[PDB]
Each structure stands twice: as C-alpha cells, then as structure tokens.
Amino acid sequence: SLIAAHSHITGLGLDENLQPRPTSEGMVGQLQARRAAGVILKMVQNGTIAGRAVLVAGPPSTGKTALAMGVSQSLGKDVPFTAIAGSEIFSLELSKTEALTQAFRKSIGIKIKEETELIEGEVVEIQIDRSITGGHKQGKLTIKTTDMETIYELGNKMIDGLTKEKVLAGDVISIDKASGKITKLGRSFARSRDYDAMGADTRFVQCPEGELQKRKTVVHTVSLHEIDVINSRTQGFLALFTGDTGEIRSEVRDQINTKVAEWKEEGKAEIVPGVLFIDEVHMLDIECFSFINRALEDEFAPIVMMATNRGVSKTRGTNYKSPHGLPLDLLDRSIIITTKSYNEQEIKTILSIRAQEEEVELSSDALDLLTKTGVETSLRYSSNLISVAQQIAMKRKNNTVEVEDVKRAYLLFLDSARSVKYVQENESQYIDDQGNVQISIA
Amino acid sequence: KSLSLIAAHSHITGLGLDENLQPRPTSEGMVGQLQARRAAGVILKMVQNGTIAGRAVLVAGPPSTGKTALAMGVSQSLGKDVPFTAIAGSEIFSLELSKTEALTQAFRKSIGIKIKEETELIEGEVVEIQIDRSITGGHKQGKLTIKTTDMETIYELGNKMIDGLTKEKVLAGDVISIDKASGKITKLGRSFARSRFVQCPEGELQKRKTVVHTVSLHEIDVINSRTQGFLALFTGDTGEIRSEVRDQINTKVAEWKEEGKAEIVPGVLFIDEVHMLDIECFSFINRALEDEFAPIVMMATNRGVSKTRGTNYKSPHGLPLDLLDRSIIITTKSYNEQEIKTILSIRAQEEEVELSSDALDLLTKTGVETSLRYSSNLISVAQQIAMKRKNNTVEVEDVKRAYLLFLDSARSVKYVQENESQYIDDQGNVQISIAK
Amino acid sequence: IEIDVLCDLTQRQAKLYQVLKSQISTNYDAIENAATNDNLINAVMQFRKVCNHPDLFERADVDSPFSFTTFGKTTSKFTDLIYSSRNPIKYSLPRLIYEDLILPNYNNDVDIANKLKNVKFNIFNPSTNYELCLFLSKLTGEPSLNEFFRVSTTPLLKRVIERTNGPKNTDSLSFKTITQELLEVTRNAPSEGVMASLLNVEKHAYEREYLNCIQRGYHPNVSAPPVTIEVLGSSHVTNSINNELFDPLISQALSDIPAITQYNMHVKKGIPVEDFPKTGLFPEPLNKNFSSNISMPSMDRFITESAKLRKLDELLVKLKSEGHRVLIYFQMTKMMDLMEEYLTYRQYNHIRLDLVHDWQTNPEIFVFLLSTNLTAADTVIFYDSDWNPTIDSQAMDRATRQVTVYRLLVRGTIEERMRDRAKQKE
Amino acid sequence: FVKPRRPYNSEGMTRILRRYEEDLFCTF
Amino acid sequence: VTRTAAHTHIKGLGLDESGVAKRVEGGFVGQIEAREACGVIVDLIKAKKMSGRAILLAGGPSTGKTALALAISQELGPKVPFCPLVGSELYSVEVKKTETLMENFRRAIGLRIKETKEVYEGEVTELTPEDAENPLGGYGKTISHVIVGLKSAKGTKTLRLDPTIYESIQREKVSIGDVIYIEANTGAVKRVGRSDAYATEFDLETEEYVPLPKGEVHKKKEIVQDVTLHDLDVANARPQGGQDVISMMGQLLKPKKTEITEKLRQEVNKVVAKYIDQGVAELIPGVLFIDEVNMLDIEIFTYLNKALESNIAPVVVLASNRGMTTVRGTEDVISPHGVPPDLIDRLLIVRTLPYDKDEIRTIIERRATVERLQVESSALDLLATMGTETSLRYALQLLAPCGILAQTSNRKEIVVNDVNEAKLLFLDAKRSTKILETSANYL
Amino acid sequence: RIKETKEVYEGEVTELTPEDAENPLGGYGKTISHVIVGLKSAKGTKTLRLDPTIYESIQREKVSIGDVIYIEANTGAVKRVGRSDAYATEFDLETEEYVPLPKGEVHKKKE
Ligand SMILES: Nc1ncnc2c1ncn2[C@@H]1O[C@H](COP(=O)(O)OP(=O)(O)O)[C@@H](O)[C@H]1O
Ligand SMILES: Nc1ncnc2c1ncn2[C@@H]1O[C@H](COP(=O)(O)OP(=O)(O)O)[C@@H](O)[C@H]1O
Ligand SMILES: Nc1ncnc2c1ncn2[C@@H]1O[C@H](COP(=O)(O)OP(=O)(O)O)[C@@H](O)[C@H]1O
C-alpha cells in the first residue's frame, strides 16, 4: 500500500544452513542476531515446543523491530503473528491478566478442515413462498445444466441470499453449501422479458457443463480467541469487531481447550503455533510480568518475542531497579538475543536499500554525506532526510538529489543534539520545568 | 446446618455460661478467657433484651486468643430468628458501591422484622383423581378423592384446579399440599405404596397454620426501591439505594410496631479485622450508631499503636480516638499450658480418633513453644501419617514426623535468614545458581 | 501372515484411565500382574472396561446443562404439557409487605403519589408546560406534541418494541449524520457495489471463514429459571409474577405467529396486516448448532473416541476381500456395542450366534463376531488380551487354508505389561 | 427403493414465482 | 508429535506405598521431604472431611513448587476439581477483588450429581396450531394450543402443548419431517436434524440426517453430571435457562461479573444439602493453587484469614518465591515470603530445597528424553555445569535450540559444538547484565 | 473518496396499477404479472413497467396517486419523498409536507 519505515525487509536474509548472507532479502548486518532469529523461526516452524520466551536487547536504532518484522515476513502466511505494544494492555474494560490472556489466545491458531459442496448451473424456476408478515420463508429452487436438472429445497438463509443480489430465472449462480455464499456469474438465457427497473444486467456467460454437485474440501484458519468469543455469548461474532468482549470466564476456556483437543484427535483440526511479539516490553507492569512468567507453562502458549531498549532501569510498579526493566525470575525464563550498533558500511547499505525503496536517485557524494550524517547523529535522521531532499530536488526540477539539497534539508530540519544545544543556548524563551518563561523581547 | 465440613470454630456451640452468667471453666466447647466470656454473656443478654440500640464493643487482644472464637460463640448462643452478619474489613471496599453505602447495607442487614401470618393449607394423600374430560368446549370437570389417616373426602373441582392439576401431574397415592388462595400445589412425595417416599399425612385436612416470617430491613429497602426487584438480593446489583425510600421504610416500620402487626428483632453485626477500614468508614460508623434502628456492632482487632488507613498518624488499636470513645472494650488474654491442652483435647476429640497421652503432651509443648494454631494444624496431618503407618492411635513419632515436615513460622524465618541469596529480597536480588 | 499395530490412548479414554486409576491406593494393580496372579479383581475388570472403550460399560448419554428445576415429574387421546419449571429456592414474603407497600390501599398513598409525581408534575406535560414541549417539537421535528410525555412514561423494553417508522418533520434540527446516510443507502443493496461492499465486512468474514458450518464448543453446566417468589395467601402476587414472567407483548415480540394463523386473521378475520402484534425480534443465533445448549450423542464421536475402534474401522475399510473374525474376549463377551456400531453406520452382510455354513458359500457376508475346525474363513483378527498364548493358539486353531494374524495394541495401558511378559514366552 | 421427497406444506402463504418468460406474484 | 509444556515430564508424586519417596519416579528428582509432605496432603484431600486447610510451598526459583502443585493435581485425579491461579488474577476491573477470591473458592469445591430428566423425542409427522378467539386483543397469545404428532419406533403419541412450549418449538425452526428432542425439565428443545425416512440428497443447508430414535417417547433418562458450586451460583445469579421473558432476555445481554450475595450461597448450600440427604449428591472438595502469592496485597490476606475459617471452604495451597520482603499494600510490615503474620499462623509451611549438580544433570536428561532429543554424555555434563553456573532454567531452555542446530547440521546427535553455538547465539541473565554494565548506550 | 454512478428514476406518480395476470393460480386474492407506474417530472413523463416485487414496497410505503417518489434501478426499492406541491387538496388541515415537483428529466444518471 504505502511505504513505511519497514518496507524493505522481505525476509531474514538466511541460507538453508541457518547462516545469514551478508546482504539479502532486504536485510544487512546483525549476523549473530539474524542466525538466532532464524533458529527461533525454525523452532516455530517445527511447532512442537510451547512457551519459549525470547528477549531481544540492544540500543535504540539497532534493528530490533526490523528483526521481529523480518521474522514475521519469513514466517509465512496463515500462521498468526500478534504485534502488540506494551501500553495497549492497560484497559478500562479488561484486566491486565485478561488482556494478556486474550493476546495469548489470539496468537495461537487452528486450521479447521471442512468438507463442502459446490453447485453451479442455469437457474430454471424459483418458488419462494413467504408468510404474510414475511418472517417465515420456504421455497423451491430449480437449477439445470447441459447434462441434468435437479430440484432443491430452500431455507431461510438461502432465500434471503437469493433476495439480496436478486436472481432471476436465466442466471448462472454458484452456491457453496458450507458457507452459504451466492455468486451470480451472469445471465445466460437472455430472456425476452425486460422490465424497465433493471438497468444492471450481468455479463453473458456460457451455461456450464458437467455435473452440478462437485465434492470439495477446504481449510480455513481461526484463532483460539475467535472461537472463545464466538462461544462466549449469544452474539459473539459482533464482539470480534466491536471489541466489547470482556472478562471472559475460565469455564469457556477449559471447555474450548477440551473441544480443541477433541477436534485435534479426530483429525478435524491441525493446530499451528504462532508468535506473540510485544514491542517495548519494559513498558509493562509487575503483575503483568508475574502472569507472563506463569503463563508460558501451558500447552496452548506460543513463542513469545520480547523487545527492550533499556539498561538497568526501574521495573514499573516496584521500587527496585532490574536489568532491562524485567525482573530476575522472568529474565531467567527468557533467552536473550543481543544486538550491536552498526558501522559506516552497514549504515551505507541501509540508506542505499532505503533509497532504492524510496524511489530516490541519490548521487554518490550525497550518499557519502548522508552516511557521515547518519554516523554523526543517528540512522533514523539520515533515513528521514532522503524523502525531504527528494522533495527539495523536485522543487528545483532536477531528478537526481544533489549535495545542496542535503545541506538545505539539514539546515531546515533539526536533529536531536542540535535542538538540545539550541534549547540550552536561550532557555529563557522556552517554558522551564518550573514553569518560568520570558515572552517579551525586552 | 446445610453442608458443613470440620472447620476451625466447629467445636464452639455457644458460651459456656450458667444462669448467673458465671462462666464454667470448660463448657460448650470453649475453655478459658473467663472475664471476656462473662463480658460476652452480658452483651448477649443485652441483645436478647432488645431494648438497647446501637452499642459498639471492641474485642481487642493478641493474635490467636479466641476473639473470633468469642464472636462465633455469641452467634451460636444467639440461635436462629435473630439476624447475624459477619463481615470483614476488606468486603466494604466495593467497585460499584461506596464505602458508606456498603456499611449502611451491612447495618441494615442485622435489623429484622418479625411478622406472624396465618395461611390456609390442605395436605393429604390422593386416593383417586377422576376428570370427566368431555370437552365439548373449554369447560371440563372432575372429582378428587383425597385421604389422610383421619380424613377421606371427595371434592368437586373447578376449571382452574383442573389446569393446576394437569401440570404437576398428580397420580393416585401421591401426597400433595394445596394452597387454595394461590392455587399452587406441591408434590411432597409418594406414600408407602411400593408393592421419593414420604409418610402418609395425619388427619384434619384443611388446617390453618402460622408461619413466622423474619425479614431484614435491607430486603424491604431493596423491594421498596422500585427499580430493583428482589433479584438484587441475589445478583448483588442493588446499586446505591436512595435515602428517601429508607426514610419511608423506617416510618412504615414504626407504624407497624405501633399498630402491632410487626415486631422488630435487633441483631448483631460483626466486623472482623476492623483495622483495615478507612477514616471515612470510621466517621460513618462514628455517626451511624445514633439511629434507633442500629444493631449491636462487634469489632475485633489485633493491632497495637498503628497507623489509621487513609491518614498518616498513629492511634491506639488501629482506630481513631472518637471511635474508641464511643465503644466499650473487651480485653482478652493469652493461654497457659492447661488451656492449650484442653483446646487441643477438644479439637482432637472432635476432629479424629484419640491420641496417646504422651503425644498430647508433645502437642501441648509444641503449642506453648510455637503457636496453638500450628499444633491444631499438626493434629490432622499426624493422624494421616498414622493411617499411612496403619495404626489407629496417634503416637509421639507421628508428631515428630509431622514436625519434621511441616514448619512453623519461627523455623521458616530462621531458615530464610541462613539462606538469603537463594531467595528474592526487596531489591529483587537473588542468586539462582548454586555454583560460586 | 502376522502384523501388529499399536495405538495411542484417546483423550476420554485417558481421562477415564486417570480418574479410575487414582482411587485411594491402587498401587498400579493391573500392571502389578494381578490378572496374571489369579479387591484386586474388581480393579482388574474396571481397568479392562476402561482400557478397551467407555461405551462398553456405561452409555455416553446426552450433553445437557444441569436442570436446576423442580418441574412436574411422574412415577411412570393426547398427553398435554404446561410449562412448570421453578427454581428450588423459594423466597417467602409476608403478606403485610405486599399489601402495605406495593398494592394501593385506603390507608396507603401509592397511587396518589404515583400520579402526583408522574403526571401532575411531569415537565413534558403540555397542559402545564407548553413552551418546553414546543421547544422540543422544533428541535426533534416530532409530529405530535404528546410524544415526549409518551416516551418519558414508557418502560424501555416496551418503548423499544413499538418502534415507529414514521419520518419526522423536515424543518427540524435533526441533521442526519453521514454514517446514518451510509447505513440507509445500503439497507437493501446488491453485491458489486462500491458503497455496498464497504459497509459489510461481517458478512464477508462470515462467508470467508466458513462460520456457517462451525460446531458448538461450549455449553453451560447449570441452567436455571428465575428464582421464584412465594407469597402465601394472595392471588394478586400469583397474577402479578405470572404476568411479569409471561408478558404477552414481550413474549409475542420474541415469537412468531404461525403462517396459517396469519392467513386466519388477515383473510378470514379480516385483521389489517399492520395491526398484527409484531414478531420475529428474537436475535438469530450464529448457526444451527448454536441454537440450543443440548448436545446429542454423535455416532462419529463413538467411532473416534476409542483407541482401537478408530483403527478398526480403518482396517475394515482397507480389508474387503477376506472375511474376518473378532476375539470378543478383549472385553469378556461384549457383542452388543460393536453390533450397534456396525449396523448403525458401517453396515455389512453379517452373521452372529447352519451358522457355520453361511459364510463359506460367499465371502460377501463376513463371519464377524463369535466367542472363542471352522477354518474356512479367509482370515481372523485375533489381536490382544493374551497374557497366555495357549488360548490364542486354540482360537487360531479353529480359525481358506491361508491364515492371517492382525494384532492390536494400546500403549501406556496394561496391554504393554501383559502382552511384555508374554512376548518372551512365545 | 428411493425414499420419497419431504412433504411441502406451503398453505397459508404468499407466492413469488419467477419463470423463464415472466415473473408472477400471488398475494392475499 | 506431542507438544511439551515444561511439565509433561511430571506424571505424579512418585511415592511408594508407605509414604516414602523413590528417588526416581514420575519424573521427579530429589525433593524427598517435600514429596512426602505433598503426599500426606493428597491423602488429607482424599479423606474429604476437612475445610480451610492451607499450606505454603516456600522456596527459591527453579525449585519445584509449581511442579509439586501439578503433581498434587495428577495424583488426585481429574474427578476432584483443581483450580490453578496466579496472584495477579485477583485484580479485576469489573468487580471487587474479594468476590473474585470467593468465586475461585467455590470454583474449587465440586459436586457429583445424578439426575433423571423427562424427555420427549420423535419424528414430527403432524404440527397443527389452534387459533385464538380474540387475536387482536393482545392480552393473550395468538394461539391457544398446538397439537404435535411425534412418531418413533415402538411408540407414537400426540402432543397438545402450551403456547410457551411452542415458543421454543418455533424458535428452533421446527418443520414437519425432522427429529426433535423436548426436555421437559426446563422446556428447552433441541432440533436434531431432518429425518432420514425421506430423501436426504436435495437440501441446500448441509443438514445432518438422523435415524428414528429408539425406544418409546416419554423416555425418562438418568444422567450423571459433575458441576462446581460456583457454577450453581452463577446460574442462579444470572438466570438463563427458563422459558420466561426474564430468562430469554438474560441470554441476550452481555454478562458482567456481579457481587454474588451471601444469601444466594446459603440458599444454594441448603438445596445441595437436600440433594445430599436425598441421596443423589456426593460432595467432592477440591484444591486451589494460588501461585505467586507475594503479588496479593494486604486486603486479600485480611479477607483470606476469615474466608478460610468457614465450614465449606476448600483446601488452598500457596507458593512464594521471595524471602524477607515487605508486604504489598503496606509500607511498614516486613514479613517472610510476602505473607503477613496474621495469615502465617493458619499456614503450614512446606519448605523446598535447591538442587545439586547430579540432580540437575538427571533433570536435563529426563527433559531431553521427554522432548525426544538424545544427548551425548559430555554435552550433558557441559549443560550440567552451565546449569550449576547460570541456572537450571537456562540449561532447560537451551535444549531445544541445540536440537535445532543439530537438525541444521544433518544429524540427530547433540555434540558440544551445538552447546557452544547455543552459548554464542543466546545469553543468560548474568552475561546480559554484564553487557548492560559495560555499555553506555543504555543497551 | 469514491466515485460511482447513480441510475435512478425520479418524479411524481400519476398512476400505479397492480396489473393482473391470466391463469391466476388458485385460491389467491391477486396474481400480479407486473406493476405499471406513471411518473411525472419537470418537462418529463414516463411509464415504467416494473417487476411484481416492487408492489409490496409500494403498498407498505403508502405510495398512492399524487405523491413524489424516488426509486433506484438495480435495487428496485421505493422511497417516498412526499406528496406533490400542487396536490395540496385538503386545504383545511394537512400534516405531510408538500415537496415541489422535482426538476430535471424523469431518468437521471448522475455521478
Ligand atoms: N539489519 C537491518 N536491515 C534492514 N533495516 C535495518 C536493519 N537494522 C536497522 N534497520 C533500520 O533501522 C531502523 C531502526 O530499527 P527498529 O528495530 O525499527 O528500531 P529500533 O532499532 O530503534 O528498535 C529501522 O527503520 C530499520 O529499517
Ligand atoms: N477459649 C477457647 N476455646 C476453644 N477454642 C479456642 C479458644 N480460644 C481459641 N480457640 C481456638 O484457637 C483457634 C484460633 O483462635 P482464633 O479464634 O483465631 O483467635 P483470635 O480470634 O484471637 O485470632 C481457633 O480454632 C479457636 O477455635
Ligand atoms: N523435582 C523436580 N524434578 C524434575 N524437574 C523439576 C523438579 N523441580 C523443578 N523441575 C523443573 O524445573 C522447572 C521449574 O519448575 P517450577 O516449579 O515451575 O518453577 P520453580 O521450581 O521455580 O517453582 C520446571 O520446568 C520443571 O520441569
């Protein structure tokens, strides 16, 4: 859709022998962290070990979220990947343990196999009979093909699916029995009756050949949390979307656990374990860490991916100060992947890959200036300056971004340290921490 | 009694007092604290007189000295038909109700109104039920033969009785109780005609009876508060009952007492661990006893000069000074060796099979040394390890085994003190690894 | 030809194993060779009936919530029903409370104060307060000026039910927001519509994720009626709570009138269609499996709930050309349940105790269940419970000329313990 | 022998009928 | 094939007959006195006569309190209820903390009931309503009676229902030609599916087809059920199940946890006592496991010392990880294990002891066999040295990544090179803390 | 922003006929083959031959002769704007507001 900060990472950049390539899949650097992330990815793809906490550590602007998002990209489709942040837990309707439990149930997926039936043919005759108030409905639908013709009965849902997106005799429709979907492929008979109301006539299709009823088997993926909220109340399907689900009792949890194991042993369900990713896990509370260290010890718990950018900092809700903000009992459960800062070649590769993804034709000397800026200040600032320099080059009607555009962008927009010095130089103009200011020039 | 397993206060069947309120040394399961037990007897006679409104008593003393035992003894000696509400200090901090609202509800649950009502009831055994169900229209007719040990009669039944007997399908020989006013039959059971079973009812069909009804003022407040039905008494969503319906109920209760068709029965409200209430709750209790419809409040605390919650200063008993002014204090003392021996004797007598006497002496020595409650908890596990040895009695060596396994407080504290780096401290420092 | 298959313990079989393995002190008696040695014997047959299959020793009945009721039961040309479910909790009230607080009385002031607080001083009264009513008539564009008094004095469910479809005045300040216009523009809209498909994602998620064929996963354990209130000696309380539990407008709103009845008032009695008491407002459940909490016992759950019947139906699916026999002494003469299993779903030509001559003329009818020179059967499935191979060889001696052996095993159960001692004895 | 079709009780109802040449509506 | 959840190696306490502990049984290594005390507690549970007995499993991390609690649950059996809990569960944003505590207390106490239900089921051959006399009046229903024809094998009956039953009949959309199931206890009815006497190959609604039900109609069936006391409380507080408008409307609303009053609990206890004395009920008291009891504040403990002294309260077991720490919810009380001295007199402390090197090595061996990876002896000894040096848990969690690296290296054997690569890729807490100490980027 | 096209018929109804049918089934009050409606707008007048299913929408929405209506082609659902401006015949008392006769042609294809 749109280009974001993590548009360029397509995979973990990893060979089949679990060894990272120097530059592949839109990634560079962090070779040991990439190898460890690939090991965790292969652990998830095996899917037979539950509740392995993995913590990522490092300074800011190192590639922690890039590593996790590369894990999500290489993880493959139809396997769940929650990407919650630390602040989203603290709610006014859920408890924090309840919010953690709901994230845990969202992260774990079920691949339900269902047997369905497809019919497709030319519609012969409809015999919808309704009551006087219209509440109760029963009908007979008649459908043919080139080979054979069958008379089917009708229920409430099929009649109301025939009424909406209205079907006349002369149409070719396709019905799936397991889902109840109606797909009008077009009008085939081209009947001589043309009411003046109908202005949208579907395109002509050849009427189909062969047998109407074709056996089909399909698989669809639904997470544990969705089944939980579906079975929670009478109207549970709305609560997926409105999110008014809350403080769900443990009874439906254990009964759905037993039913899920039942569907597993008869072959209906194939559980795929997922990944829960909690960015900025230092934001959480001590009660949340207690529930986290006691929540990984279940069979229905995914691999939990954790991220921090803090040193020895205060654990929230508590007076003491702990490594990474995480207490010792949780830190002992986790296994830590470390990340280290970059150098000039890796930073140069980062901005080259970004400017390739930012469709900016950058000159080589401007690239060298951007690398010196990025090493000098931060990687994120030199990442952000490329689009601005592109806009400035567009204003001067030159496609290639040159050095003077980079210098003008650097002069117009301020980084962290220069802004800090500019605040410290004339601090009386800004409102002080004690709420003191001078707003007059004299 | 409902379903009751063996609990801590199960041996207490009331205050062991004579007619002149002098405490027997060991009676009704309770031994010792004779001055405190005499004081509780005087308070019991206050409540049984029922002419004194809104006094507060403070049962204060050391932990495990029988304060909760004293309150349970008062509640047991009070009997039924007098309301008793035992709440803790952590109950009234409600997420939906305010603190003063929860205190007002707990105050009004322990004030009761006694109403005598005379109803009509017909109860017997059905010899034979016939219905001439030739329903040409909606009308049907039938006859009922109902029998007791001294009655045998036939009834002509109207249409509504036929409707009421079609449901709750009465066969011949069943025992039914009929309310003629409301038309609700109850199938008590089937008589002795096997060839659930109940006895055939005795004679004098159509016998009026008096069912004495005691309801609390909280239920009348919930009913009269119009948007909450009686389902609030079970669901608990009464939700901030207004003061005007309370005033209306108080005036109606005074009218009923004056005109003599209702009698008011005062009760006792017991607050266990009163030291956890806030100063706002102490102010509401401080001004809540001046109402005439206020029960006799019992408060029990085991704190010294401690802080009062919601403030920052220290006060005696964990309570502010004006609340201590508005209450008389019952003191309780600790137990010597013989009292511990008698208590352990009673608890082991009820709880399980008998003990050998040297084992009972070892229990008494451990109870003196560590805690009464620790020895009482050691009793049952010593008996279970005696059954695992397949012996009836409990010997000294079973007590030694249970003493080796289950630690008291002092050994746990000491063993924590020699093993400090293995545990987690206040600063979250712990040496999980055992090497170096 | 000798083959052996070993099977994993199923979930219900394993939980039955654990709940009857616990006891007080079992000391693993059946795998302590108590069956080899010769109460111990009761635990041995209990472990055997558990370790084979649950329904061979108790029936898997219906799955229903526990009915917390006191309904009219019996001791056991139409039999009729009246709904008579009541809660066992009887809250008894005195008659003085009702007759002096709720009902009007000559010495009571309920009706007077009710009218004085709801009619005489209602601020939406047009007789006293006209300009306020005209104020809201200008605001909301209401056609009638008594409507505010009607809304202010109507219960919420009743006011929900009689929902009016009449459009308002067009000079009102009620300005319809763009979300309401979006919802009304798609109220009856086809597919392939740009504003149509944007405003229904729940039907797309329904059809994509196959929610029309999902199964019920949870049922409540206890279901109860509302707690009955029992006032002695008055019929007014009976009428009042019977009216409140079964209000015909609310009950009829959660209902549907039968079609031939709608014929009868619309044509035969000439009642206009809009004057029908409105129906059909009960919310539709998600699926046919979500309609009621009662779960029927499924045949497929019988097929899949056993460690050995699952692989057994897999085997007779695979085995067609050879008629086969079952040693039914794996459960000590239990013919009944396998009989129901394979003429309920896996129906075949069959014979079970002239009998020996029927399966040799054609192999289309299998020899099937017999309790142990009739070796004319093509094969025999003799599988386990043999801690002694003597009865095994004597059963296979009875048994065409070719004999084939099909052995079955469950791991973790007593079959591994008797069938590792007897394996070295062979 | 092939089992009979389910009985179709449609008494007391309006009828929508749509055919190849023309569409009907039977009402009350 | 089967997923391991860090406790699948534990199957029971592993005790012998006389209460002594075998050194290796049930996946337990060591902790002999703790296992014997927990077996005594299991025997006390199976006695089923006590109320409000409590134990605290004191000890450090990596010691086995949680293992002992699930060992108690495995030894007790799934019939007696076991309610695991964490201390952070007790804080709810919808109801008081104390009511959550008592709701878990009555979740622990179980019940065994056997109930007989009057059941009507059969194929619907006839379904004809009777019209009312004054339909537009609206003070009665639009019908008066509904005659229903039910047919099954061996019996056939005609059914003249009340309109309130026909409400549920029309709500399950019952047509002519399906097998239905009327439960006469509550008036609920379940539509099983269309009868297979007719043709079943022409519907479009993927209906299930059922044979004719065996036996007569008016079957009286006795079923056995296992329910908890809390489930009775939550059914009576929020009354779903009746056929009145209160129950039908109570189904549709979103449920909120409410403060269940004590009066409901006494009425439920009286009804259950009548079921006990009548002969169909047998009480099954259970075990409730509050893990991380340090996280509970002073209010829960203050209410807990009164809630344990009731006649019905189950046996609760407690776990604590901390030593001499301050109690949450207060700022002056310094107390062992985060537990106030008022509660500790009710409490029977069970101590657990840390591990040696050989115990750690055997635990690693059994955990590797449960996770179906075979190890080499020198690699197992290396992992034992790291388990002594870093923690037992770190050596446990490192087992799966060296297995992953072994499958990467096209072999089934774990060597010491895989252990060294697991050291190089992933780090424990101590090396991470030192890396935080040396770096100045607040890493 | 979303662009589309709206094919609508708008105007004032001068005549609507629930036209009958040959072979009128059996035991039925009516058998509507089609509904003919005559719309009038500013400088425009059309006769529309509709499907029978618009009849119950017409009968529900109180659509009679002397009203201004506004329908959609593909949905075929009537929306009654009100009565026409000229036909304020009950000049003493009225409730329903009188919309002016709509501008433009009877058939509009707006974007
Ligand atoms: N190895 C890498 N490959 C690709 N992009 C990277 C890499 N390392 C860092 N980045 C870039 O550095 C920025 C910071 O990484 P991220 O993890 O998102 O934030 P932080 O490192 O501050 O947690 C991201 O925009 C990302 O695009
Ligand atoms: N005088 C007594 N007679 C019998 N039992 C007693 C007595 N005093 C205390 N106990 C028992 O000691 C145990 C703990 O006492 P408790 O009531 O908790 O003391 P307190 O109320 O002072 O905390 C209880 O089981 C109680 O039955
Ligand atoms: N006695 C034991 N025998 C075998 N493994 C154990 C034992 N005790 C603990 N473990 C292992 O140590 C880990 C920690 O157990 P747990 O009780 O959950 O935490 P803690 O021991 O810190 O309370 C578990 O994964 C368990 O497999």
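Just so it is clear, chain B uses Swiss-Prot numbers, and the residues here are 15-209, 220-460, in order.
Header entry for method reads electron microscopy, 3.5 Å.
Here the Cβ of each residue, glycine as well, is placed from N, Cα and C on the backbone.
As annotated by Swiss-Prot, ATP binding site applies to B:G75, B:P76, B:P77, B:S78, B:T79, B:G80, B:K81, B:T82. Listed in Swiss-Prot is the mutagenesis experiment B:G80 to A, annotated as follows: Growth defect at 37 degrees Celsius. Annotation of the mutagenesis experiment B:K81 to R in Swiss-Prot: Growth defect at 37 degrees Celsius. For the mutagenesis of B:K81 to A, Swiss-Prot gives this note: Defect in snoRNA accumulation. Growth defect at 37 degrees Celsius. The structure shown keeps the original residue.
Around B:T79 (ATP binding site), taking its Cβ as the centre, 21 other Cβ atoms fall within 10 Å, counting all chains. Close to the recorded ATP site, the chain also has B:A83, B:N326, B:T356: residues not among B:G75, B:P76, B:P77, B:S78, B:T79, B:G80, B:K81, B:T82 whose Cβ is within 8 Å of the site's Cβ mean position. The Cβ of B:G75 (ATP binding site) lies under 8 Å from the Cβ of B:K81, B:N326, B:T355, B:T356, B:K357, each of these being in the same chain and 6 or more residues away along the sequence. Long-range Cβ contacts of B:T82 (ATP binding site) within its own chain (separation 6+, distance under 8 Å): B:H23, B:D296, B:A324. Listed recorded positions: B:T79, B:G80, B:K81. Those with a CB under 8 Å from a CB in chain E: none. Less than 6 Å separates the Cβ from ligand 2 in the case of B:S78, B:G80, drawn from the recorded positions B:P76, B:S78, B:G80 in sequence order. Following the DSSP three-state reduction, the secondary structure of B:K81 (mutagenesis position) is helix. Taking the recorded positions B:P76, B:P77, B:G80 in turn, the residue surrounded by the fewest other Cβ atoms inside 10 Å of its Cβ turns out to be B:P76. A simple Cβ count within 10 Å picks out one of the recorded positions B:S78, B:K81 as the most packed, and that one is B:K81.
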